[PDB]
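**Student:** I'd like to ask you about the structure that follows.
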Amino acid sequence: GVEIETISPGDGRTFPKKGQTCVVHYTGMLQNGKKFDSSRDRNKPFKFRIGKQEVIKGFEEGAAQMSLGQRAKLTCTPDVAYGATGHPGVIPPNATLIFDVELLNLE
Amino acid sequence: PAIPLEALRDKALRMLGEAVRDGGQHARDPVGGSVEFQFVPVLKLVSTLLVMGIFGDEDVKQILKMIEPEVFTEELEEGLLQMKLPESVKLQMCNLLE
Amino acid sequence: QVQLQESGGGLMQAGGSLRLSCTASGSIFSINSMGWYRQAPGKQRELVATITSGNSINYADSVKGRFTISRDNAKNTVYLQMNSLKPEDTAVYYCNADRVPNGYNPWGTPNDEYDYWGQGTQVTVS
Amino acid sequence: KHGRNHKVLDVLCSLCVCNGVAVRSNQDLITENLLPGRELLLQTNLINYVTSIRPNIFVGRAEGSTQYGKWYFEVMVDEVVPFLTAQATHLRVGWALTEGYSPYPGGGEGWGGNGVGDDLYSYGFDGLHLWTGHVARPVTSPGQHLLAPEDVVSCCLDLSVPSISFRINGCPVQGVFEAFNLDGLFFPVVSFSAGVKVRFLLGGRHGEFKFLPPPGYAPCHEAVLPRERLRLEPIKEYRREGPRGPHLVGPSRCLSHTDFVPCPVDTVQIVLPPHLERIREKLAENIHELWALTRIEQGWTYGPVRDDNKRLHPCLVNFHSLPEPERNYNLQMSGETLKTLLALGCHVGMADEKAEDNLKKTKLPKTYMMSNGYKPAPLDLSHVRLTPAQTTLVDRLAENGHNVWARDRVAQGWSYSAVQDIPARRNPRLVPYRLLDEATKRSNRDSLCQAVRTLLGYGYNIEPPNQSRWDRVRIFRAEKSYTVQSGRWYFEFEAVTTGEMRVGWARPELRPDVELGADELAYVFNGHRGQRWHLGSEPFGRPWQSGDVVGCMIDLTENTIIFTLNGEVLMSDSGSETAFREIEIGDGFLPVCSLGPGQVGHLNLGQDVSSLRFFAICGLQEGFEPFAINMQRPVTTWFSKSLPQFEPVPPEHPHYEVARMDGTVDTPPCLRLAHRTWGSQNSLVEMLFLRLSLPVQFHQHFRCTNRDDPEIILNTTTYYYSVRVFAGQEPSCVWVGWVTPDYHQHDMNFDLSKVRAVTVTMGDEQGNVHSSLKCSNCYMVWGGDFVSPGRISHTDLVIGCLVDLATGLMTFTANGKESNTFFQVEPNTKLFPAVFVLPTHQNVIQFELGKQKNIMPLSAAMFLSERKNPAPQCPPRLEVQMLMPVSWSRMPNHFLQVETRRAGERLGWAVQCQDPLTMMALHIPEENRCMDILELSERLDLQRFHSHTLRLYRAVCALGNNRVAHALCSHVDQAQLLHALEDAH
C-alpha cells in the first residue's frame, strides 16, 4: 500500500472526490535518496483527475486521502508502484518511491 | 518531450545578443575559453530554432540586425559577418545564410 | 574545601534563648577571622556582629538586641547567642569564614574574595 | 572493475549508432544496463547555498572550568517563503562545536546544502526531524510541522550530564542527543537559506524569553566574556566585504576548554632564605604605612573599637601594633608575595645591604593623623623605580594570585557570569587573569606593584630568570587558466593588518602543504620582518605598517621580479631593486598570497585601473600591464582549504611504498605497505590514515538473515577480509575496520576515543526513550585491543573482519581470535575498509582480500559482476588512499548577502536574508561527496569523463529515440539545461 506522513497542516475538510481535477507540485526520490521527479523544475503543476486511473494507484490513494493546502510525504511500495515492469531508463523496477506532494487548487 | 518553445526562444535571443556584444568587444576571456566554444553552440541552437520555425518575424528581423545592422536596416553594433571568426562559426553562419 | 555549618536556632516565642554554633572543617591556614550574616525572607543579607580571633568583636546597625558572640580557636567553633527575639529578627542566618582580619585586607580584591561561606540555618521569632 | 575511463565510453558510443543507422535494441540494452542504477556514473543537479550564523557565546565544561554548564536560548521565526525558487527553504536551529564544525559554501556531505545536524560536530532541530551526522530522524511532537512564521524554538543544553533538549511553541520535543563528545566548546547556531527571518533571544537586557527557562538553567547572555561584547558573526569565512571591496581573511583564533581552567603554581611549599625575618618585615611595615595612608585619604579614623560605619581603626596607633591574628596575616601576605616571586623563577634576597639606609621616607603634615592618631610616613622608594622586567614580574605575581583564588573558587563551586550574583555564587571576575578586564587586573596588580617597589627601593637581588600548521596557514591562488608566460605584470596587495603576509608569484605546481618561499616553486615576499622569501628568508627592503600597499611586479621579458611599497621600490642589500634575477619562465607564474591567523588583507588585481593605486607611480610607464586588465568577469580564485579528505597514495612519496603482489597459492591477494627510508636519515615517522578506494553498502532492508559447502556459500551474506601486520610495527596505536564516507580525522595522536559518536535517544509520549541510535563516524578495533590480543611477535598479526550486510552486525577478529570489538549499523549505509597505522618499521601493514569457510570474499559485495564468484580478486580499481590534510578549493563567484542587526531590547538581534543563490553540484556515487561543476576547470580527467558521458547520452538519444529521451529527462533536467546555457564560467 501507501504510507502517510504529513509535513504541513492543511484545510482538512474538503477532501477531493472522484471526477475532480487536482494540480500538484510533487518531488519523487528513490528509497536511497535518488531523485527522479520534480514538478518544481518543470514550472508546471501536474494535473490529474481521479477515476481514470491515469496515475499509479498509490499516488491516487495518497492524493485522495489528503486535503488542499497540505504538504505531505508518501511511501509507495512496489505493489502499488509500477513493479517489475518499470522504465528501463529512469529507476530500477523494484524500488519503493518517496514523494513529497503539496496539493492545491482543488477543482 | 515538451519544453516551452517561446520561453526558450526569448532565452536564446537574449543570450545570442549578449554573446554578439561580448564577441564584438575585444576580450581576452572568451566564453568557454575559445571563440568556437563561445559562438558555435549558440549558432547551432539559433539555427535549430530557426528551422523549427519558433522565431517570429520581429525576432528574425532582430537576428538580421545582429548579423549585419547596416545591410539589414529599415527606414554602434558590429555586424556578425564583420569580425574575424573561426571556421566552425563560419560554417554555422553559412548555414544560416542558406 | 572549608565546609562550615550552623547548628541551632529553632522556633521559640519572644525572648527565647537560641544557641547557634558554627564550625568549619578545613585547612587551619588563613583561619583568623569570620562573621555571621542575616537575611530576612525576601530581603538583603546584612551583617550580624562579627568576631575575629583574639576575641575582637565588631558591631553594626543590625545588633539592636542580644547578639552575644564567643569564639574558641582551639576547637575552632563560634557560638552566637540569640536571646532577644523580635518580630523583625526572623531571618536565615549564615556563617562565613575569611582570611581578611578585622574587616581589612591590605591586598585588595583577591584576599577579599578569599572567603568561605556556610550552609546556614533559619531562625524564626514567634 | 577497472575504474572510470573514457575509452570504454567511446566503445559504447560506437556500439550505439553506426553508418547513420541506430540499433534500437543495443540502445535499449545499454539504457537498461546502466541508467536505472544511477551508480558508477556522475550525477548533477541544482541546489541552494546554506549560511550559518552563531551568537558568539562559547560554553563548555571541563576539569575545573568556570562554565556553568546549563544554558538556554530561544529563537523566533517570523517570515518563511516556502518553496522559493522551486526549492524548499532550509532553516535549522541547534548547537555546534568550536572544533570540527567548519561549514563552507557548497561541498556538503553527500549532495550539497550542508548545515547544522549534517555533521557529528553539530546538532540541529528541524520542523519535525532531528539532524545529526547527515541523518534525518522524524520527531513526534504535539504539533508536527516545519518551521513556519511566528514560531518559537527553545533550545537547552546541559553539560553536567551530556543532554541537548528542544521545545516547540511550549511543547517539549520527544527526542534528545546524549553521550556526545564534550571536547571543545558549544555555541548556538542557526543555518538558513534565502528567504528567512529569525530573531535571537538570550535573556537579560537582550531579548526576552517568551517561555520560562527550565529549572536550573541560565540564560546565555550572562556567559559573555568581560572584554567581549555581544555581536553576531558567521562560523568561519575566508573573505569579507570592505570599503575597497573583497578583503581576504585568514585563520581565526579560537579558545579551548582547557583555557577556561586556572593553572597556577604552588608557592607556599617553597622554602625561603632567612631574609624574611629582616627585610620582608620592613616591607610589611611599608604595607602598613601605605594602607594607613589609604584610610587617611578615605577619611578613616583611629577608633580602638573597630566600626566600619564610624570609620574606626581597631589598633588606633601610628605603628600598626596589630596582634597575631592581624600582624601575622600581613606577614604571611608578604611571605606569600615573596614565595610567588621566587616561584616565577626570580630571586629572593638582598643585594645591597645599604640601600635601606638611603631610603628617607616621606614626611607628611599632621592633618593625616586624627582620632588617636596614625601617620605612618610613606617610605620613599623613588631611589629605584620599576623596570619593564619588574612590571612583568608584578603582572605574573598578580596572574598567579588570581589563579590560586580562581582554583579555590572552582573547587568550592564558583561559576562565572556576566552579572554578579553572590547568592548564586557567581562573579564576573571568576574568569582567568588574562581573561580579566583592565580594571580587575589593575585592582589585583596595584598593591603588588607597591610591594615590588618596596623590593626595588631596598635594592634586592631580584632578577628575572602539522594539523595546527595547516589550520593556521591559509593560501590563496588563481584559477591557473591565466598562467602568464611572457610580458610585464603588476598587482597590488593592501596589508590592512601589520601581521605576517606573504605575497608573490608562484608556479602552477604549488603544493597547498608547502609554505610560500620554502620551495623553488614560489618567489614570495614577507614584510612582517621585511624580507624576500625563496629557499629561505633573505633581507629585502623594510617591513610595512598596517594600511600599506605592496606593488608586486614581474617581467618575464627580463626574467625578474620587483616589489614596491607605497610607490617606493624595495631595495635589496646588494643594491639591486629586483628581488630576484634570472627567473626562468618554465610553466608560467601566478599571483599568490598567504595570510596568517587573525589577519585580513585586500588583494587587488589589475582589473580596475582606477582602483589600482600607485600604478601610475611604479607600474605605469615601465610597460608593466596590470594583470587581467581586459577581463570583464571577476578573476576566479582558489583558496587553500584546510579539510582532511582521503586521496590515493602518490607513487612518488619518498617515505611510503605500496607493492601490491597478488596471485599467490595458499595466500589470498594482498596489498603491501613498506617504509622506504626506515632505519635511515630523515626517516620521518607519523600517524598514517589509509582506506580502500571503494565502499560496500548494506542491504536496504535489515530483514534478519576444509571444503566449504556450496549451498552455504550461496546462502551466506557475510564478507571477510584480513590484515597482515608485520613484526616491528607497534601493536598499539593501530586500528583496522570500517569508516563512513564522510569520516575524516587528521589527529596526530588519534585514539578510538577520539572518534565522533552521539546517541540520539527518542523519547515517547510517556518520556521513555526508544530508538536509541548511536551515530558514529567510524567503527574499528582499538590498538590496545590489538596488543592485548597479540617484544613484537615475529609472526605477523592477522586481523580479520566480518561484515553482515543482511542484519547489520559487525564482527572483528585478531590472529584467529575474535576481538571483543563489535558494532551494529543501520540499513542503507556504506562503509570503507580503513587501516590506521603508526609506522615503526620498514614493513608495517598488508591489506588482504581473503575468504574463509562458508564466507564470501569482499570482491563479491565490492563488484556486482563477481557477486556470485567465490574466487577472490583484486581489480585495478581497488587502491589504497591516504588522508590528505590540505586540498585546493575554488572560491564561489558570488556570496549570499545576509543582514544581521539588533532590532531592540525586545526583538533581540534580527537576521534576514532574501537573495536567492543557486549552483550546479556534481556528486560522486562511491565517495558520497559533491563538488562544484566549475571546479572541474583544474580537474581535466573528471571533465573529460563527464564530457564523454554527455556524448554517450547523445549517442543513446540519437535518431529520434523518444523513449530514451524521456528516460534521460530524469537524469538531466530542463532547469539544469537552462542554467547550463545561462552559465558563463
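The numbers used for chain D are those of Swiss-Prot, and the residues that appear cover 592-1056, 1065-1304, 1420-1504, 1508-1702, in sequence.
Using N, Cα and C of the backbone, Cβ positions are placed for all residues, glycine too.
Reproduced below are the annotations present in Swiss-Prot:
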MUTAGEN   D:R615 to C  Decreases threshold for channel activation by K(+), caffeine and 4-chloro-m-cresol. Decreases inhibition by Mg(2+)
MUTAGEN   D:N760 to D  Impairs interaction with FKBP1A
MUTAGEN   D:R1044 to C  Decreases protein stability
MUTAGEN   D:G1050 to S  Decreases protein stability
MUTAGEN   D:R1076 to W  Decreases protein stability
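How buried are these features, and what lies next to them?
**Tutor:** Non-local contacts of D:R615 (mutagenesis position) by the CB criterion (under 8 A, 6+ apart in sequence, same chain) comprise D:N1678.
Within 10 Å of the Cβ of D:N760 (mutagenesis position) there are 16 other Cβ atoms, across all protein chains.
Long-range C-beta contacts of D:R1044 (mutagenesis position), restricted to its own chain and to partners at least six residues apart, with a cutoff below 8 Å, comprise D:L972, D:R976, D:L977.
The number of other CB atoms found within 10 A of the CB of D:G1050 (mutagenesis position), across every protein chain shown, is 18.
In the three-state DSSP scheme, D:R1076 (mutagenesis position) falls into the strand class. Here D:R1076 (mutagenesis position) comes close to D:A1105, D:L1109, D:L1189, D:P1190, D:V1191, D:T1236, D:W1237, D:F1238, D:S1239, D:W1605: these same-chain residues lie at least six apart in sequence, with C-beta atoms under 8 angstroms from its C-beta.
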**Student:** Hey, does DSSP put D:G1050 (mutagenesis position) in a helix, a strand, or just coil?
**Tutor:** coil
